[PDB]
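First up is the structure itself, then whatever we jot down about it.
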Amino acid sequence: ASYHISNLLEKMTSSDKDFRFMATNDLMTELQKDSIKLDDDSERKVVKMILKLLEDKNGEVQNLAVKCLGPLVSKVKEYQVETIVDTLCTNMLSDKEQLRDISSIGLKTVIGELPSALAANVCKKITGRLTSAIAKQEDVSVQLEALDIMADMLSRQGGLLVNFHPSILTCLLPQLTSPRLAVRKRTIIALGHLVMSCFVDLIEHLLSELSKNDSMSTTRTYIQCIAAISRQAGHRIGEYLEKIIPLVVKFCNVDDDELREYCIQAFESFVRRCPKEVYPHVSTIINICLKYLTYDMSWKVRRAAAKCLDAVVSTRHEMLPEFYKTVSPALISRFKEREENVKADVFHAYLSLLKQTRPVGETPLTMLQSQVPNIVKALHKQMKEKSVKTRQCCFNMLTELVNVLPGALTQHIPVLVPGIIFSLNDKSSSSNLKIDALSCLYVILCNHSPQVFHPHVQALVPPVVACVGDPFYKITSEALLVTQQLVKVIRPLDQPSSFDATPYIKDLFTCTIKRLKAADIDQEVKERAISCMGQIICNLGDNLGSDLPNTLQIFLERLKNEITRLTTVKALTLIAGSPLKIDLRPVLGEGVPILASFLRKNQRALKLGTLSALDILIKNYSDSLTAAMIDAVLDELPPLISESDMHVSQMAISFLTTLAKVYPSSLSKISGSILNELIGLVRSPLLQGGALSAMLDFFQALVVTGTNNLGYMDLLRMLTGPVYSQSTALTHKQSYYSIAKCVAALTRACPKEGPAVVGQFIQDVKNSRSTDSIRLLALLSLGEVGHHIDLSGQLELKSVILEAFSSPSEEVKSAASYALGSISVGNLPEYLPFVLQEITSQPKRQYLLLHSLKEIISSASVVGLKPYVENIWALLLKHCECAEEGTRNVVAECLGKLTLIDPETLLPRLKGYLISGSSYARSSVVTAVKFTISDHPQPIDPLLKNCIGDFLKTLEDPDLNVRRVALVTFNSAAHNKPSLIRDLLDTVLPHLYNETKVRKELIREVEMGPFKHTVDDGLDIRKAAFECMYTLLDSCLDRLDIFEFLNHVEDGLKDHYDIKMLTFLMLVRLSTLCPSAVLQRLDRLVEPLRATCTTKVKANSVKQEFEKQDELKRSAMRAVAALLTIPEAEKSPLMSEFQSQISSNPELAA
Amino acid sequence: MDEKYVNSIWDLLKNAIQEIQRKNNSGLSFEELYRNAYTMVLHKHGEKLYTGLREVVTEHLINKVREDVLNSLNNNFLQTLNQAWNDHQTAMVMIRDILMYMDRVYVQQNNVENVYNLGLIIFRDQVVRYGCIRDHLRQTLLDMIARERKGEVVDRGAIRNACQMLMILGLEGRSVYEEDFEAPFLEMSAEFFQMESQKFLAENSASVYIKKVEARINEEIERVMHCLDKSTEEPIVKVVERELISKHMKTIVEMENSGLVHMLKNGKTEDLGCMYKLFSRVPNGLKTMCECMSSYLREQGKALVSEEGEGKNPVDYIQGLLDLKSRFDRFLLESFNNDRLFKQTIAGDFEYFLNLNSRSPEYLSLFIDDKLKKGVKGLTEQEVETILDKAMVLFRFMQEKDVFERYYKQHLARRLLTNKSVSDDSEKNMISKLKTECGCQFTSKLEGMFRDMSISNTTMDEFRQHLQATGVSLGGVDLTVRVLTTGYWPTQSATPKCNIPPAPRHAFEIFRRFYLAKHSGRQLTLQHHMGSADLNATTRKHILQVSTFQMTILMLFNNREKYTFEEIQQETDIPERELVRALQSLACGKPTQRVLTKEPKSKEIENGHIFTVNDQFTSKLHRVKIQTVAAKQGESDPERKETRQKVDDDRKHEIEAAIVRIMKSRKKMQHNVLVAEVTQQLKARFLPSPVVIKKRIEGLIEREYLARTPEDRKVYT
Amino acid sequence: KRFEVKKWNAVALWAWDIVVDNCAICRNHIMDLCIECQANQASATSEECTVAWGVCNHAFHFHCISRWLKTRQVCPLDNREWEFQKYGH
Ligand SMILES: [Zn+2]
Ligand SMILES: [Zn+2]
Ligand SMILES: [Zn+2]
């Protein structure tokens, strides 16, 4: 309100400090909301009072007056802002100590509360006053404040002030020679804040200036000035850097104490650029500077040199071998010591080089093991020193060393074990030194082998007991981990051991019980102690005394927590299944119920841990089980097992499997509850591999053992019944496969077979009111059981098979083919001649049993096939008939699968048939070698490599029909294995480019003379060729030839619609993969897509063709956007005219 | 005209369009057919022509395309479907020109669909929506897509063309193409997603899982574009997002190994940024990420802010906190691209765990004092400035600034006045940075302490000039006694008065008399427990050093030897127990540079112990100092509690200083409002402290509380 | 003499017209309470009445200056506004 403003003015005048303070607070609050009642007239007095409150009296009123100025500036108008700016400027430019600093603080809130057009004229005046304020006249404090607010204005206002930039240049450049040492630094900050603000001509100008200025002038702060300006330039100062490089090395040549500063220049200039020759220059200079110790102020030089070494290594990874070998051993190892700091950052440089010898001729491992000896002498020598930082740095070096080299210092363990004992003793220096020493000990113990350890472990025990007994809990936890590793090292429960350990078990067990029964320490030390004691019991429990039951009850007691639960469960898994069996009857009796309760915590890790613990207990111990806790856990599983977690389901199923061969009553309990739940689960379509094998075992064991009214008869009716009543497929696809595999496992569980096979026979042959679902189920389960249990005679196999084969539903035919394929393996001598005879007999069963034969070869054995394989391949060659191309495909797949086994003798015949066969024969052989390609490495690689190379290099220039076939094979090969093409890429390019271009012999300009159709008959090969080009840049890019690739993606841009879109995507990816290798032909590719975004369509057409052309134009515009996504390196060809039609395309594409 | 002419026209037009569609229309003319259309449409008989069009098109489709696609359902099924599409379209273009010439008037009169749309609809109804072709096409598309996702290569261009065909066939947009087909397609997609994710969670680690799932996400997008059509984005992205990242959110970041906590431990930096890039995309992923961040930070703080057992060095402790802060800032900078949520949560955690100790301002002040005097480690100004900025940043996320600035003023008292323990330029920089880090109820008193130094050395030079002009005596040969004020300068003890050097006594008396004649009204005195001096020893003439209590014992030794505790307590008018700290600095706990040795070598103090002098002169120069002063940085219990109670009464008195004005100016209380305003005024200074204000707002009702007192209730009290 | 003192780096404290003998408002003393407190006992609670020091260096009893702050706050020995800087001797 206006009255409120009147009141606060009155208070301020009266001069009452309490009233002044509260009036200022009220002013700030009312200005913050919406400047309640601030008219032109009232504004003239409030700013006057604000300035007066700034100038007059108590500092409390002053800060609140500075705060009001903030909201004022933001909620006031253009004249008053300018006025208060001028007043602050004059206050800081004149005398009066206090006015200067309070006005400087105020002017900061001005450019902080005002960002634009409103602030443009505002900051112009500030710059105008500051330029006169930074005059060369000696006003030390005035320039201090002036450059402060000056660099401030640049830091916060960078998108503006572009016009005043030359003016601030002419007054900032001559300010770098002033005698006072601080204003020179302030000017460097000013030029940095000036060069952030995107003004190109300016920077080139000042760079030429300092270039001409390098004329023997005694000034080091200007050297650090160019250093910092290069620092702030970032990624645009490469050429100017190449310019200054001779200057900086020359200025470092002359002996001076500011070699530190010129090395700062060198390392920064290099750290923020990725060159190909600058690193040698920089490296040469700092090797000199690191050798520079003579006899002070020379330490900073070596510090800078070591920081530069660090940068060098961490950045030029591709240059590692020679530089590593020639600088790192000598320089770093010889100078692996000095006073406090250059030594430390030399270790830091070697830590970055250790991480560069980590991929995690002369491999990195070789030069690493070359480094190892001198390294161990140097770090031991450093261990002789007393400083805590020295030992900590050596500990970090050791930790990283064994992390990049498993063996590392295997022969040096005797050398460095005493250093570890020494660092684990008195003379204080615990801090983080104890943590580092214990971590290094743990890493050394775990990574190498105990073989060199047992002596120096037997010489190691008492100090780690001392660290365990140490009051600090972090050192206690690290020592607990070290004891756990040591006990893993003295025991070897896997490899033979001979070392006696009784006193060490005594002492370690003693400290572990002392630490364990605390119930008053942090959670980390508690978990570490629990795990350590569990390992103690598991490894060394055979020599242990009567404290085992006490510690075991202690484990029970500590288990019932919210943090210790997971660690206790893990220790219980570890304590079980141990060569040294531990009496775990009380634990079982009191833990199986508590683990069952643990199950209902919805914690995935907890669920898995308790499931594994229960499984392993029931597996090995299997002695102290009674009805109560097993009933509890079996009641606990049904909530646990669900579709949402197949791995937890698998673990629970495995627990069920093991418990099945342990408790007879549990089997019936499982029968009821778990059978209900798993019947719910089986119909789910995600049963696969892990869980599938698990459930298969579950049913096998459950049926083979005694179960409550559950076996073959009962379960078989409770398996088919559901799907039979389902009738119309209520599932999707996988329930049938899962049920068939479950039925097969159940059948092979108890071989009282013959009823079920005859029943499935009836189901498959009882055509009356039998749903296709029923038929599928029958055929699938039949084939699955014939797979292992040779169905042999069992009534009519043949009849049922062919009957189901002639089905009107394609899925039933596929099931019949799969069933026959599975039947043939197991009774091959009987069922395979059937396959040959029927394939050569009927022409539809030809194709269908060819699919069945593919299944046969895929899932057959590897020993009982050879003469049968020869007959199969004889028929396959004879059955190259071209009735349908699908028959060609399946016969090619069969040939490939046959080639997979014993390729050595069969492959040369295949190549000969390529050479002497017909066009369809060449298609068959090349498709067979196409699908001979795997997805993962196989022992066929070398022979297949060379021979498919011959296949592709011979079959890439034949007839158009066989051409596209070999092209799709090469596409598959390129996508799958880059490691079998290699040199073939160069031989493929010409053949591929021959058909890549348009062929003016196959268009034929026919089938509509007057009406002008252009049927291509070569677009099939063209599409396949461009698909190979996609997989080319997708897999092999480094050695691919770029120029021809780009020329013919241009010719593809001149091709038809599908090739147009494929070339658009090719261009997008290739511009992304290699930007510089696309800039060369960016303008050349621009011509086609520019002609594409201008072609119009006559109104005679229909709107669907318009949507088609809009799709083409949108793809072209996306290609243009991708070409623009290159880091703005062209800004050249035509720059995207704005028109009424095209301009919509980028608007809708953004 | 007659029916014969029009029926012959229609018959020859049907023959011509049959030849057009049979790919044998080379021997055919277009002008004649356009004339047939003109004479058929001028007679207003377009209904029969449209019916014949529909009949011939549908009979062609059923006879040719339905037989061909069904006959080759297993060999090049997509290829023959594509060929049928191309042939149908290339007949439809010319059919379209003719029947669109007539469809102009037809659609301007009969408001029916055009000929091209009619052909599209009839093909959709007769082939694509066929009772048998639908299921086979769906099955082959799903199988080929799944086998492509497995890692094999299929004809992705064929799927492109099929998707484009369904686009053009929709005739409106995303209608038929979606609906049925999209449902099993996305069902198979989500099934595949879950089957792959459940497999991938069962490895062990998350570092490889997140890379591998990002590769899966990228490959999904690659197929979306090339293999499939132009759109197919929003539903696919949503389903893959929900089925992978939303399902793995609870468990992938809390694993014991390669979990978020572990990768924060060792210092993995690519993994954090990549996990941010993946989980910033899923809904409520950043929320659980920052929740785990806060949990880890609180655990680390409780590990570091633990009070049970205090043995940590001050500089080291705060340097460790500074490293953690800067490391987390660098983490957020690279991985989280300076996200607002993570910055806010780390600031909140810092505010929560930095105030758990009453020692945090004490330790920060110790660290700033240690790094401020003169640091050989990091001598150059850039590292000093960065350390200073990090110290101020840590000071931001910290409450109770009163004890901080009290300890800062005590540090100024200690370091500032010792001999020359300031850099002379950086203290102004510290004052300026503190001016822009907290409030401003101070800083002018620290600049007022700098005013005292300035007048001090101006008085030094003026008094030196006056002494040269006068030359009273030889007492003041080399005297630098700083003129000091009681107010700005923090209180020392009860000035345990000690023996003052007899000859310099004249110098100090001369200086005091000079100042009692300068401005007259100034009750002066000497701060005996502050300051230092230099004693010249005498084979070479070296100069020793004394720190405000050494010089008296040293002169007692120089004037006469064979003295003891009784000798130094009897004839010297000597103070209380502080003497023992003063004396032990020379003998007790000394390195091999002892300037005072005693025959009874023992840790405890005796009465009749003879004091002697041993050489122990390793520094063969004329400048050796003793460093016993300001040695311990533990800030022991008695000084802790006395400074704590001093801070307590300072807080209580400032509360009054604000409370009186917040009555005198603003309108009075509604029994629960003034405490909020008084805490708002003083939030930037300390904790609100809502009990002491409550307890003492009734402390001033007795003395100077006017107007309507806050607890008026029934009547203005 | 064996050793002789050459240099000193001492410090000299000074105060304004506070008059240690008599208060400037109550005229009792710089210490030993004020006119509003008299004795040491009778609900002093560790004698919550100390000396107040300002930027003018003038020192008064806290009770004296707080009671004087009712009407005039002009630091009667001078013309300054009497900031609050210190509490206790
Ligand atoms: Zn008084
Ligand atoms: Zn005064
Ligand atoms: Zn009093």
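To match Swiss-Prot, the residue numbers of chain C are left as they are there, and the shown ones run 20-108.
When the header is checked for method, it gives electron microscopy, 3.8 Å.
The backbone N, Cα and C atoms fix where each Cβ goes, and this holds for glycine too.
Sequence annotations record features per position, and here Swiss-Prot assigns Zn(2+) 1 binding site to C:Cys42, C:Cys45, C:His80, C:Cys83 based on experimental evidence. Its Cβ placed at the centre, C:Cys45 (Zn(2+) 1 binding site) has 18 other Cβ atoms within 10 Å.
The note that Swiss-Prot attaches to the published mutagenesis C:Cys53 to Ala is: Strong reduction in ligase activity; when associated with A-56. Shown in sequence order, C:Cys42, C:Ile44, C:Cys45, C:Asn47, C:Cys68, C:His80, C:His82, C:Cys83 are the residues of the chain, 6+ apart in sequence, with a C-beta less than 8 angstroms from the C-beta of C:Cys53 (mutagenesis position).
Positions annotated as Zn(2+) 2 binding site by Swiss-Prot, on the basis of experimental evidence: C:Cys53, C:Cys56, C:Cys68, C:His82. Under DSSP, C:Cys68 (Zn(2+) 2 binding site) is assigned to coil, being neither helix nor strand in the three-state scheme.
Per Swiss-Prot, mutagenesis C:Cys56 to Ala is noted as: Strong reduction in ligase activity; when associated with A-53. In this structure, C:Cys56 (mutagenesis position) belongs to neither helix nor strand by DSSP; it is coil. Within the same chain, residues at least 6 positions away in sequence whose Cβ sits under 8 Å from that of C:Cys56 (mutagenesis position) are C:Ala63, C:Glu66, C:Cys68, C:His80, C:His82.
Quoted from Swiss-Prot, the note on mutagenesis experiment C:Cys75 to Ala is: Strong reduction in ligase activity; when associated with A-77. If you take the C-beta of C:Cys75 (mutagenesis position) and look for same-chain residues 6 or more apart in sequence within under 8 angstroms, you find C:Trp35, C:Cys94, C:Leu96, C:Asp97, C:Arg99, C:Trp101, C:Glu102.
According to Swiss-Prot, the feature Zn(2+) 3 binding site maps to C:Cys75, C:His77, C:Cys94, C:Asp97, an assignment based on experimental evidence.
Quoting Swiss-Prot on the mutagenesis of C:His77 to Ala: Strong reduction in ligase activity; when associated with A-75. Annotation note: C:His77 (mutagenesis position) sits in a coil segment as assigned by DSSP.
For C:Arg91 (mutagenesis position), the count of additional Cβ atoms within 10 Å of its Cβ stands at 9 [all protein chains shown]. According to its DSSP assignment, C:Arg91 (mutagenesis position) is coil. What Swiss-Prot notes for the published mutagenesis of C:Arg91 to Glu is this: Impairs UBE2R2 activation by neddylated Cul2-RING(FEM1C) complex.
Cα-Cα distance from C:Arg91 (mutagenesis position) to C:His77 (mutagenesis position): 16 Å (rounded to the nearest whole number). A count of other CB atoms within 10 A of each Cβ picks out C:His80 as the most crowded of the recorded positions C:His77, C:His80, C:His82. In the three-state DSSP assignment, the secondary structure recorded for C:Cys83 (Zn(2+) 1 binding site) is helix. Listed in chain order, the extra residues whose Cβ falls within 8 Å of the Cβ center of the Zn(2+) 3 site residues C:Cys75, C:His77, C:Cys94, C:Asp97 are C:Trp35, C:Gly73, C:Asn76, C:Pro95, C:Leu96, C:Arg99, C:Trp101. Checking the recorded positions C:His77, C:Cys83, C:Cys94 against ligand 2 with a 6 Å cutoff on the Cβ atom leaves C:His77, C:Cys94, in sequence order. With a cut-off of 6 Å between Cβ and the nearest atom of ligand 1, the recorded positions C:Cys42, C:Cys56, C:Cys68, C:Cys75, C:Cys83, C:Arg91 reduce to C:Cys42, C:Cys83. Residues C:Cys56, C:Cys68, taken from the recorded positions C:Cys42, C:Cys56, C:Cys68, are distinguished by a CB atom under 6 angstroms from ligand 3. Shown in sequence order, C:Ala43, C:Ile44, C:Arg46, C:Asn47, C:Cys53, C:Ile54, C:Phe79, C:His82, C:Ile84 are the same-chain residues outside C:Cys42, C:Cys45, C:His80, C:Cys83 whose Cβ sits within 8 Å of the Cβ centre of the Zn(2+) 1 site.
Around C:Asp97 (Zn(2+) 3 binding site), a 10 Å sphere centred on its CB holds 14 further CB atoms from the protein chains shown. Counting other Cβ atoms within 10 Å of each Cβ, the lowest count among the binding-site residues C:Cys42, C:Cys94 belongs to C:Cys94. Comparing Cβ neighbour counts within 10 Å across the binding-site residues C:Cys68, C:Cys83, the minimum falls on C:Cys68. Each residue in C:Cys45, C:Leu52, C:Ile54, C:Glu55, C:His80, C:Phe81, C:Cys83 lies on the same chain as C:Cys53, C:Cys56, C:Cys68, C:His82 and has a C-beta within 8 Å of the C-beta centroid of that Zn(2+) 2 site, without being one of the site residues.
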